[PDB]
Amino acid sequence: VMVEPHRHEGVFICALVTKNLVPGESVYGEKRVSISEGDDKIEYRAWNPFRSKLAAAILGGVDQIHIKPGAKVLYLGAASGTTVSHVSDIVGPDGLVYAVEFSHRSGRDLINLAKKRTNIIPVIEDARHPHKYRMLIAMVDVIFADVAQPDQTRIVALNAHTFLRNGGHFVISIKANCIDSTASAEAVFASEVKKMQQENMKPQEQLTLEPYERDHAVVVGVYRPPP
Ligand SMILES: FC(F)(F)c1cc(NC2CCNCC2)ncn1
């Protein structure tokens, strides 16, 4: 058995891989591995931690990612869809990934990616203005955010208050010098964690991403809003 289920459902090893929702096709040139046994066949896609902060976090030993089969995911800052494609593999056909990205150039890549993946909804919009797209987004189980803005906690909190179920979870990427380049990484991460707590986004774990990225954190937690 050459590829084993990782601890996280929907992830596998052998080197992280996910199960390819679109057998035969690569998204960004990644290695694909197909295994056949009699009539049976299954393909996996390599998941590069130098291109995907979520992969870096999984190889770094994150306890929970909450992105799992059947999950509904709001992905803020989807860029051209590199990580989104693996999220799509993980949540599978009964899951959903809204890919919010404000660049029209990257949006074109996301639209091309979603032609083959029925579980991706490209939302080509500024995540600071969720009122512009709130009629497209059903309540989600998880928010993944990589918007890399000084005000990203406020941005993520606003989307959470609008779209994230009570008891749902969040996975937030924090690049310290995109939030405040004159502060130390520790000061940025502490300040962001503090701000998250004040929005009822309760961190349950936080880790950095060395050796894949410098001064880059991932914070995972649970959203527990008031009545
Ligand atoms: F800043 C924002 F308004 F929240 C936002 C950002 C965003 N995309 C990121 C993706 C990572 N690089 C920087 C742009 N797509 C939509 N909204």
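Numbers in chain A come straight from Swiss-Prot, and the residues shown are 86-99, 105-317, in order.
Structure method, as recorded: X-ray crystallography, 1.9 Å.
Each Cβ is built from the backbone N, Cα and C atoms, and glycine gets one as well.
Secondary structure at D216 (S-adenosyl-L-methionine binding site), taken from DSSP and collapsed to helix, strand or coil, is coil. Residues or ranges marked as S-adenosyl-L-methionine binding site by Swiss-Prot: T172, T173, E191, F192, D216, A217, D236, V237, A238, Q239.
In the three-state DSSP reading, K121 (mutagenesis position) counts as coil. What Swiss-Prot says about the mutagenesis result for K121 to Q is this: Mimics acetylation; impaired ability to methylate histone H2A; when associated with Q-102 and 205-Q-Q-206.
What Swiss-Prot notes for the published mutagenesis of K121 to R is this: Decreased acetylation; restores ability to methylate histone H2A; when associated with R-102 and 205-R-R-206.
Largest Cα-to-Cα span within the S-adenosyl-L-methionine-binding set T172, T173, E191, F192, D216, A217, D236, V237, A238, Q239: 20 Å. Compared over the binding-site residues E191, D216, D236, the count of CB atoms lying within 10 A of a residue's CB peaks at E191. Taking only the Cα positions, the spacing between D236 (S-adenosyl-L-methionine binding site) and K121 (mutagenesis position) is 24 angstrom. Candidate recorded positions: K121, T172, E191, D216, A238. Those with a Cβ under 6 Å from ligand 1, in sequence order, are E191, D216, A238. Within the same chain, residues at least six positions away from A238 (S-adenosyl-L-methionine binding site) with a Cβ under 8 Å of its Cβ are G167, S263, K265, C268, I269.
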